[PDB]
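This report concerns only the one structure given below.
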Amino acid sequence: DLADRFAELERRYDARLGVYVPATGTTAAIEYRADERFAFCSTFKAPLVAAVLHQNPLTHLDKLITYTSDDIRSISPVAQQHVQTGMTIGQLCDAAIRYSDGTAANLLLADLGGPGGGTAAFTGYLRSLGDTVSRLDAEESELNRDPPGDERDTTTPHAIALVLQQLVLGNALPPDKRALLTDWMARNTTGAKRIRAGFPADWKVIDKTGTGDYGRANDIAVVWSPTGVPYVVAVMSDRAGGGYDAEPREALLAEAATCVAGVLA
């Protein structure tokens, strides 16, 4: 059965794999370790942008945010080029999703306001959507440690898949805001070797990745069949057993996604 295939990927990659695909009118749910916790890594940046879209009118996307060198934390491919000029909220949303810009994500968290530099506001947003599992505790920083077993900054494939489904396919955002989220995810630059690589080229794929130490490698996606039928695919992985320096394995996520594609096609 399907569980056997995922368990075989775990054995082969020396990894823990989590998979969830919400049930639909056309498919039963796919679940493997779907209610086990995995580090968000950068996958929270997609619902983060949704929180920002939700909390403001769309005119807010043109608000210019300025910041300094002291705000550059973690890989920030876009934000590192605009220290002098600043970036709009919309530009930050773009960067946070499409380039996993950490500084962009921290500035969006700030834009949410409230305690913890926005991490509470973000978590409250998830709570609002019906997610009582996921939590963000910590801003982006390349100095962050997050050892296995710590519940901080974690979600579950089940929880994050239901969130993404509400955001992109459901009614959590009005259509004008929904379209921006979808488009940013559709033009992501970081995901070509994960879920995208497990689905035939005639499927549409939009996604948001995350990568971390302990071999952490995640991808959350919405896919559309060649006949236009959408599904949400969350695949999360780590290799806590190999320690801090365990290599993330994108191919694990591609191959999990291949299994999923088989069930859905």
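We number chain A the same way Swiss-Prot does; the residues here are 43-307, in that order.
Method reported for this entry: X-ray crystallography, 1.8 Å.
Just so you know, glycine gets a Cβ as well, placed from its N, Cα and C.
The Cβ of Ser84 (active site, acyl-ester intermediate) lies under 8 Å from the Cβ of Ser142, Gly144, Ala147, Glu182, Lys250, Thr251, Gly252, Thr253, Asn260, each of these being in the same chain and 6 or more residues away along the sequence. For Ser84, the entry in Swiss-Prot reads active site, acyl-ester intermediate, with the evidence type experimental evidence.
In the three-state DSSP reading, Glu182 (mutagenesis position) counts as coil. For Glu182, the entry in Swiss-Prot reads active site, proton acceptor.
Swiss-Prot lists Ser142, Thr251, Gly252, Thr253 with the feature substrate binding site. Within 10 Å of the C-beta of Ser142 (mutagenesis position) there are 27 other C-beta atoms, taking all protein chains into account.
In this structure, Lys87 (mutagenesis position) is part of a helix by DSSP. Under its mutagenesis entries, Swiss-Prot includes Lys87 to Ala with the note: 200000-fold decrease in catalytic efficiency with cefamandole as substrate.
Quoted from Swiss-Prot, the note on mutagenesis experiment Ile117 to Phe is: Significant increase in ampicillin resistance. 2-fold and 3-fold increase in catalytic efficiency with ampicillin and nitrocefin as substrate, respectively, mainly due to an increase in substrate affinity. Annotation note: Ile117 (mutagenesis position) sits in a coil segment as assigned by DSSP.
Quoted from Swiss-Prot, the note attached to the mutagenesis of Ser142 to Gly states: Significant reduction of catalytic activity for both nitrocefin and ampicillin. Leads to in vitro clavulanate resistance and decreased susceptibility to carbapenem inhibitors, but is still susceptible to ampicillin-clavulanate in vivo.
Where Swiss-Prot documents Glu182 to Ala as a mutagenesis experiment, the accompanying text is: Loss of catalytic activity with cefamandole as substrate. Counting Cβ atoms from all protein chains shown, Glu182 (mutagenesis position) has 23 others lying within 10 Å of its own Cβ.
DSSP classifies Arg236 (mutagenesis position) as coil under the three-state reduction. Here the residue is the original one, but Swiss-Prot notes a mutagenesis experiment at this spot, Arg236 to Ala or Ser: Significant reduction of catalytic activity for both nitrocefin and ampicillin. Leads to in vitro clavulanate resistance and decreased susceptibility to carbapenem inhibitors, but is still susceptible to ampicillin-clavulanate in vivo.
All chains included, 19 other C-beta atoms sit within 10 angstroms of the C-beta of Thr253 (mutagenesis position). According to Swiss-Prot, the mutagenesis experiment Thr253 to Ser carries the following note: Only minor impairment of catalytic activity with both nitrocefin and ampicillin. Still inhibited by clavulanate and carbapenems.
DSSP assigns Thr253 (mutagenesis position) to a strand segment in the three-state reduction. As a published mutagenesis entry, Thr253 to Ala appears in Swiss-Prot alongside the note: Significant reduction of catalytic activity for both nitrocefin and ampicillin. Only minor impairment of the inactivation by clavulanate. Larger increase in resistance to carbapenems.
Cβ atoms within 8 Å of the centroid of the Cβ atoms of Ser142, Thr251, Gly252, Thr253 (the substrate site) belong to the same-chain residues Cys83, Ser84, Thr85, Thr232, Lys250, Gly254, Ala259, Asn260, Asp261, site residues excluded.
The Cβ of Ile117 (mutagenesis position) lies under 8 Å from the Cβ of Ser142, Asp143, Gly144, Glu184, each on the same chain and at least six residues away in sequence. If you take the Cα of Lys87 (mutagenesis position) and the Cα of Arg236 (mutagenesis position), they are about 17 angstrom apart, rounded to a whole number.
Using a 10 Å Cβ-Cβ cutoff, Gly252 (substrate binding site) registers 24 neighbours.
Largest CA to CA distance in the substrate binding set (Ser142, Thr251, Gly252, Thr253): 10 Å, whole number.
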